[PDB]
Amino acid sequence: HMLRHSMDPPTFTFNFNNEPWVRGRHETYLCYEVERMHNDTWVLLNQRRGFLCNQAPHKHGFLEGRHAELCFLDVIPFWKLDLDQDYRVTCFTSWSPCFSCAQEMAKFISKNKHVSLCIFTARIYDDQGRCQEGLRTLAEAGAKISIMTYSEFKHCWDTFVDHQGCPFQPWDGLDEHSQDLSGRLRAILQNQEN
Ligand SMILES: [Zn+2]
């Protein structure tokens, strides 16, 4: 006789949500929420939080490491609406996009703003810089990125978690973290000179 579906009892006991960052060393992991628009208006499917890890073989025609970004980019053509309609996508991944994955996406976007991505990410850590190309490209080209800070954090739960008032709490680190993502997102776009 199971208790509640509110994920927490097993993940809590098993370990300590040590769940490292995306693309750890076993398999991807991320949440994504999208909605389909019907004509000049919006529609909300019957789904809260959902996603899928690892991809399957398409037999003679496999795709590359599609990240959350391309993930929805791939769902929209899944419902196969019409044109007069629209798509308001929302991605939830403590991790932001990538130099390339961002491009792929940005295109689909820049090429057709008809899409609206609202990415809510927590923090990213890389040692590139010049590759940021896509980053500022899919971000400006039409993807709305947001740095999920303390407030947006407890909120991130309040978004998909079966408790608009989950018991999660902020740690005296969000500072360094936020700074990193923010200072960056800012930078990459604000092309912070030398
Ligand atoms: Zn990627």
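Along the chain as shown, the residues are counted starting at 1.
How was it done? The header gives solution NMR.
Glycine is no exception: its Cβ is also placed from the backbone N, Cα and C atoms.
As annotated by Swiss-Prot, domain 'CMP/dCMP-type deaminase 2' applies to 24-138, with the evidence given as sequence analysis.
As a published mutagenesis entry, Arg25 to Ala or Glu (Swiss-Prot position 215) appears in Swiss-Prot alongside the note: Abolishes enzyme activity. Taking all protein chains in view, 5 other C-beta atoms sit within 10 angstroms of the C-beta of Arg25 (mutagenesis position). DSSP assigns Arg25 (mutagenesis position) to coil in the three-state reduction, placing it in neither a helix nor a strand.
A C-beta separation below 8 Å, combined with a sequence spacing of at least six in one chain, links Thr28 (mutagenesis position) to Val22, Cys53, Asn54, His67. Annotation of the mutagenesis experiment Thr28 to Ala (Swiss-Prot position 218) in Swiss-Prot: Loss of phosphorylation. No effect on cytidine deaminase activity or HIV-1 restriction activity.
If you take the C-beta of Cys31 (mutagenesis position) and look for same-chain residues 6 or more apart in sequence within under 8 angstroms, you find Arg49, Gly50, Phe51, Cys91, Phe92, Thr93, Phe160. For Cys31 to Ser (Swiss-Prot position 221), Swiss-Prot lists a mutagenesis experiment annotated as follows: Does not decrease cytidine deaminase activity.
Where Swiss-Prot documents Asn54 to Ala (Swiss-Prot position 244) as a mutagenesis experiment, the accompanying text is: Abolishes enzyme activity. When secondary structure is read from DSSP and collapsed to three states, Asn54 (mutagenesis position) falls in the coil class.
For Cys98 (Zn(2+) 2 binding site), other Cβ atoms within 10 Å of its Cβ number 24. The Zn(2+) 2 binding site annotation in Swiss-Prot covers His67, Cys98, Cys101, and the record cites experimental evidence as its basis.
Annotation of the mutagenesis experiment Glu69 to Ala (Swiss-Prot position 259) in Swiss-Prot: Loss of cytidine deaminase activity and significant decrease in antiviral activity. Long-range Cβ contacts of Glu69 (mutagenesis position) within its own chain (separation 6+, distance under 8 Å): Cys91, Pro97, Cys98, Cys101, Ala102, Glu104, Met105, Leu117, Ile119, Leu138, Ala143.
In the three-state DSSP assignment, the secondary structure recorded for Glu69 (mutagenesis position) is helix. According to Swiss-Prot, the active site, proton donor annotation covers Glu69, on the basis of experimental evidence.
Swiss-Prot gives this note for the published mutagenesis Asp74 to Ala (Swiss-Prot position 264): Nearly abolished cytidine deaminase activity. When other Cβ atoms within 10 Å of the Cβ of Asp74 (mutagenesis position) are tallied across all protein chains shown, the result is 13.
What Swiss-Prot says about the mutagenesis result for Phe78 to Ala (Swiss-Prot position 268) is this: Strongly reduced cytidine deaminase activity. Residues near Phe78 (mutagenesis position) in space but far in sequence (CB under 8 A, at least 6 apart, same chain): none are found. The DSSP secondary structure for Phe78 (mutagenesis position) is helix.
Here Swiss-Prot describes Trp95 to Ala (Swiss-Prot position 285) as a published mutagenesis experiment; the accompanying note says: Abolishes enzyme activity. In sequence order, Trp21, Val22, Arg23, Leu30, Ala68, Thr121, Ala122, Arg123, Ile124 constitute the residues six or more apart from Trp95 (mutagenesis position) in its chain with CB-CB distances below 8 Å.
Sequence-distant contacts (6 or more apart, same chain, Cβ under 8 Å) of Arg130 (mutagenesis position) do not exist in this structure. Quoted from Swiss-Prot, the note on the mutagenesis of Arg130 to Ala (Swiss-Prot position 320) is: Slightly reduces enzyme activity.
In Swiss-Prot, the entry for mutagenesis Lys144 to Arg (Swiss-Prot position 334) states: In 4KR mutant; decreased ubiquitination and degradation by an ECS complex hijacked by HIV-1 Vif; when associated with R-297--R-303. The structure shown retains the original residue. Listed in sequence order, the residues of the same chain lying 6 or more apart from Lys144 (mutagenesis position) and placing their CB within less than 8 Å of its CB are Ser116, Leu117, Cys118, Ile119. Secondary structure at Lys144 (mutagenesis position), as computed by DSSP, is strand.
Taking Cβ-Cβ distances under 8 Å and a sequence gap of 6 or more within the same chain, the neighbours of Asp180 (mutagenesis position) are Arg123, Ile124, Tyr125. In Swiss-Prot, the entry for mutagenesis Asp180 to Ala (Swiss-Prot position 370) states: Reduced catalytic efficiency of cytidine deaminase activity. The structure shown retains the original residue.
Under the DSSP three-state reduction, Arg184 (mutagenesis position) is assigned to helix. Long-range Cβ contacts of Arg184 (mutagenesis position) within its own chain (separation 6+, distance under 8 Å): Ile124. The note that Swiss-Prot attaches to the published mutagenesis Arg184 to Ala (Swiss-Prot position 374) is: Reduced cytidine deaminase activity.
Under the heading of mutagenesis, Swiss-Prot lists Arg186 to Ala (Swiss-Prot position 376) and annotates it as follows: Strongly reduced cytidine deaminase activity. Its own atom aside, the Cβ of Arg186 (mutagenesis position) has 12 Cβ atoms within 10 angstroms in the protein chains shown.
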Could you tally the C-beta atoms, other than its own, that fall within 10 angstroms of the C-beta of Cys101 (Zn(2+) 2 binding site)? 22
Once the chains shown are all counted, how many other Cβ atoms turn up within 10 Å of the Cβ of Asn54 (mutagenesis position)? 8
Other residues near the Zn(2+) 2 site, CB within 8 A of the CB centroid of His67, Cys98, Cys101? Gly65, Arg66, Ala68, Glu69, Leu70, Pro97, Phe99, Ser100, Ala102, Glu104, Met105, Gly134
